[PDB]
Amino acid sequence: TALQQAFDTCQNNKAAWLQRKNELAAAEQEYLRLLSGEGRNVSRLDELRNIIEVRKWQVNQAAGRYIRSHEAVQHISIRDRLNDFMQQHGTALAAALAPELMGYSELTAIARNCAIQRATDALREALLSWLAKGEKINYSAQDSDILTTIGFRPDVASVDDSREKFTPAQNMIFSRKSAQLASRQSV
Amino acid sequence: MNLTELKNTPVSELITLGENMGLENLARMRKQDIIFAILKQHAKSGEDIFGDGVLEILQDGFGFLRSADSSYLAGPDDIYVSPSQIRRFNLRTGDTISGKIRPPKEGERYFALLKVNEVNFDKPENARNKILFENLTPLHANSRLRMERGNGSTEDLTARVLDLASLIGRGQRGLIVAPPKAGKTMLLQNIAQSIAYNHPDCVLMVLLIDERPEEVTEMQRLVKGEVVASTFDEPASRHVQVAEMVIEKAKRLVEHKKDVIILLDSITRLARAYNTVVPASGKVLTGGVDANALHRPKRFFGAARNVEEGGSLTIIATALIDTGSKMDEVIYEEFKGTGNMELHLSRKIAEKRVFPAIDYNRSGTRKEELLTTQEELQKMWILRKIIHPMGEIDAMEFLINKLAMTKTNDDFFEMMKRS
Amino acid sequence: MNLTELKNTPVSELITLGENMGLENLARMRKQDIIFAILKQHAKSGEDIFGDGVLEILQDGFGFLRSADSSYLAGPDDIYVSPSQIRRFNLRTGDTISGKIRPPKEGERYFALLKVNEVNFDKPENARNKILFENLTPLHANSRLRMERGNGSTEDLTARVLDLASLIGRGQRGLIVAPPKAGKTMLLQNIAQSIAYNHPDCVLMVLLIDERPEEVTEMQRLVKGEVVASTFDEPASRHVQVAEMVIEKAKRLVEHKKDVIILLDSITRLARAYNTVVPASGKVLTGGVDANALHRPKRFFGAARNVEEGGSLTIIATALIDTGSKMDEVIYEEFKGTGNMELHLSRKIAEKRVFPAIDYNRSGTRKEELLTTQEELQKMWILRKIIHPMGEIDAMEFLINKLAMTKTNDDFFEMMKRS
Ligand SMILES: Nc1ncnc2c1ncn2[C@@H]1O[C@H](COP(=O)(O)OP(=O)(O)OP(O)(O)=S)[C@@H](O)[C@H]1O
Ligand SMILES: Nc1ncnc2c1ncn2[C@@H]1O[C@H](COP(=O)(O)OP(=O)(O)OP(O)(O)=S)[C@@H](O)[C@H]1O
Ligand SMILES: [Mg+2]
Ligand SMILES: [Mg+2]
């Protein structure tokens, strides 16, 4: 049930990121509206600048968390599908790669790592040949519906909001400012 | 009518009004005497009249209602407040009282109040259920209080310099130290105008200790907010009691989730007055100052704070250094690390006459991250890094030269970053 | 209804409970008066009431019982303790006493004690048979007190630097020497967090002298162990009282084989308070400090020891240097070699805003061989040897870079030795 946990955590991250983008857009729109108005709410102007900055940081953090969750669920799906397919076809897979595999079966550490590297780059050119002749690739039914629900790749709105990084000093100062914002909203 | 309506009127309008109505002699009496006479006559006329003021309790529970218009001088114009209503409606010092007032009873020199209908800018039954100021939990200042007017005035540049030198926070505690003849008064007026022009909502209070009269009269005709100033003619006891009155008024106003800003000039003079008034405790430190003498000014200066549920008290005080009397140096040493805001002025900058005479390198604000947005933190950090190694006189010259040609602070930042 | 639990709840709940309990007003006075009124009403209701606190002995057995929630402030909420009970159960200052409390009869206004049911978190009979802190043989620190949080955070980096700068163990006597605005407050924050996270068993208390109220509130709402602070508003007498109360409570706790940790900010302010409160002995040193005036703080700072019988008392007191006041470096000279651990901070590193700003070469500990192991001792030795040449700013930049590259201290050491 770990795959389902990854799936619904990714859905929760998507919902949270969409929500954060929603109030960020709302705050930006209201700030621009106050700029349009002639009335000088300068204190409110600085407050709104603080709000939009901290909510932009929150949106960036939520998008990053969504990216990590999507990568984690994709990795879990790969682990599961590769594991049972390899359990199905392992006899023939090892027959194809008998030398290095039974070398790893009993050898020194460096020789074992060399055998693993040889197996990995052998499968390198195998996969490159397969993708060079270029057939169409599809998922597996249950993982097919799950990963069509979550999508092949995260949305471009999730990646463009995470292209900028924050120094750790900025990280905890923005965390404190977000806590102050939460306290202010509680008031 | 209201007492403040005819108290604030000039002596000429008052003399004409007193002569038109027909009272015999009005020429050789003060504001208070004329006000008392005309109010007594209007009382015996029979019409209903109102009164205004702020309350004070004496050592025996006796209540006096002063008024800030007359610079808090004590006189018979102050309104009678019997213990009956100070106990019934649990009032205390700093409360503003308005409502029905009573003519003085035969044998009483003080006008009384029939009843109160408006206290602390709120209905009386709501004002009773409040929270005490010392029961509130302080906070770091987080609401930015920008000083740049943005109108492109000649003096606005000076204010702009402060917006580049040290931040201003709502509910912040600060000191601006300066030697004599450095421009303290002009900076105070600039701050007051910026407060009245950018943030009209917040309550602005200016307090002046033992200042010579002409700057006082300038203040009453320059600052929109009410100003309380006592000249050096008055004794130090009046100085300390008016300081207590102002701070208590500010605390009571903050109690109602209302922002209050106090401008002090000077904290050193107030400390000297307290040392004069407070009896010696037998432990006289260096400079001829009692150990307990500076305890009260510390409380007054530390009353500034920022509150959880709302309301804040901002105090900006001036301290004198290099005055030739080293007791002032002792006072400044005792007040070295108390303030969040630290601003410095120097004689050498003012000798070259560049204004404002602000020492940029040694002036700054602590915990400034919570005040404003990050990107201008890096902007000001770059500016401070590029201005720090080079000298202070040249620092002010460079700053004024590259700030006058621009329009606003963001324009200055963009101009400096493009170059 | 515990007195402590009602003290913990904020003022609004106190007012609501008072209104629900048929009590009028109780909205425009201090917390102690509200608590006194609530307790009087509950006593008049008739139900039994019990409390707790810390004992204080006056000059004639006129015993008092304070509470750490109110920072040991003298108020109506304090509990009377008669000399009869003191002579009966053999109490002294600093004892933690909890038990039944009594409403006051006519002629007195302070709660008494019906009977005591817990002394120093122990049975009262076993509390009397305890050896004094002065009769316990000191030793060198043995158990290492690791500061590495280990949760893989980013502020823990500072704590990690601590494990690279100066080892801290149970019973250290340490001084944090730092200029103004160098990171003392949040360095103490990190130390307190590490103490409360890695070592939940040891008792942690943070003492703050003449600190601004906002910093006090930030301290209280972050640390886990109980914290006591006195602002600069209060006189130096209260500073001395609070310091003495804290040290006596720590001694009483460590008398029960407990591990007590005290964080002091700052020892310079406490020394100033003692100097301005102790009567002059006629022999004044440079800076205006009396000769014996520094005798009292040293005792407070001299209690840090590792008891052979059991338990330990660690004290980490920070000191201020380069503050522009001669008294500060006079006090620093009088406290230079007294401590066995030193942590030097420099404004030069903080100017470049690289944190933590630690003078690594000057900072260190004394005979750490009894604290740590050997192989990591040579790891630290070679790290010091390779970090000795370059300047402090470059050293800290290199250290933070390498520490950010790795994950834990062991990972840092293995990465350093493999390259
Ligand atoms: N921003 C400014 N623009 C023009 N003139 C200024 C400015 N600031 C100060 N000055 C001049 O500086 C001189 C001193 O101004 P003040 O503020 O009265 O000095 P001060 O700091 O109050 O010191 P005291 O009160 O006389 S001991 C006056 O001639 C002012 O005109
Ligand atoms: N580990 C850290 N991470 C991020 N910022 C830090 C760190 N240490 C210090 N700072 C910054 O450096 C300053 C340290 O402030 P404080 O610790 O409050 O100064 P201080 O040492 O307490 O001296 P005082 O009491 O203010 S005179 C702040 O501007 C912090 O943002
Ligand atoms: Mg002046
Ligand atoms: Mg600090």
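Method on record in the header is electron microscopy, 3.1 Å.
Just so it is clear, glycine is given a Cβ too, placed from its N, Cα and C backbone atoms.
Marked as ATP binding site by Swiss-Prot: B:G169, B:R170, B:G171, B:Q172, B:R173, B:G174, B:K181, B:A182, B:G183, B:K184, B:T185, B:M186, B:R212. Residues or ranges marked as domain 'Rho RNA-BD' by Swiss-Prot: B:48-123. Quoted from Swiss-Prot, the note on the mutagenesis of B:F62 to L or A is: Defective for RNA-binding. According to Swiss-Prot, the experimentally introduced change B:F64 to L or A is described as follows: Defective for RNA-binding. Quoted from Swiss-Prot, the note attached to the mutagenesis of B:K181 to Q states: Partial loss of ATPase, helicase and termination activity. In Swiss-Prot, a mutagenesis experiment is listed as B:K184 to Q, annotated with the note Improves ATPase and helicase activity but reduced termination activity. Under mutagenesis, Swiss-Prot gives B:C202 to G or S with this note: Does not affect the kinetics of ATP hydrolysis and inhibition by bicyclomycin. According to Swiss-Prot, the mutagenesis experiment B:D265 to N carries the following note: Loss of ATPase activity, helicase and termination activity.
Feature map: annotations from Swiss-Prot on the structure.
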residue : record               : Cβ neighbours (10 Å)
B:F62   : mutagenesis position : 14
B:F64   : mutagenesis position : 17
B:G169  : ATP binding site     : 24
B:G171  : ATP binding site     : 26
B:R173  : ATP binding site     : 25
B:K181  : mutagenesis position : 10
B:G183  : ATP binding site     : 17
B:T185  : ATP binding site     : 15
B:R212  : ATP binding site     : 11
B:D265  : mutagenesis position : 26
For B:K184 (mutagenesis position): DSSP state (helix, strand, coil): helix
Residues among the recorded positions B:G169, B:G183, B:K184, B:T185 that border ligand 1 - Cβ under 6 angstroms, in sequence order: B:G183, B:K184, B:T185
Rounded to the nearest Å - Cα separation of B:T185 (ATP binding site) and B:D265 (mutagenesis position): 8
Residues of the domain 'Rho RNA-BD' (B:48-123) by DSSP state, where helix covers H, G and I: 9 helix, 25 strand, 42 coil
Cα-Cα distance linking B:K181 (mutagenesis position) and B:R212 (ATP binding site), given in Å to the nearest integer: 14
Cα distance (Å, whole number) from B:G183 (ATP binding site) to B:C202 (mutagenesis position): 25
For B:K184 (mutagenesis position), the number of other Cβ atoms found within 10 Å of its own Cβ: 20
Alpha-carbon spacing, B:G169 (ATP binding site) to B:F64 (mutagenesis position), which is rounded to whole Å: 35
Integer Å distance between the CA atoms belonging to B:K184 (mutagenesis position) and B:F64 (mutagenesis position): 34
Nearest recorded site to B:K184 (mutagenesis position) by CA-CA distance, among recorded positions B:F62, B:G171, B:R173, B:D265: B:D265
Alpha-carbon spacing, B:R173 (ATP binding site) to B:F62 (mutagenesis position), which is rounded to whole Å: 33
Most distant Cα pair in Å, residues B:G169, B:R170, B:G171, B:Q172, B:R173, B:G174, B:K181, B:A182, B:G183, B:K184, B:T185, B:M186, B:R212 binding ATP: 30
Rounded Cα separation (Å) that holds between B:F62 (mutagenesis position) and B:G183 (ATP binding site): 42
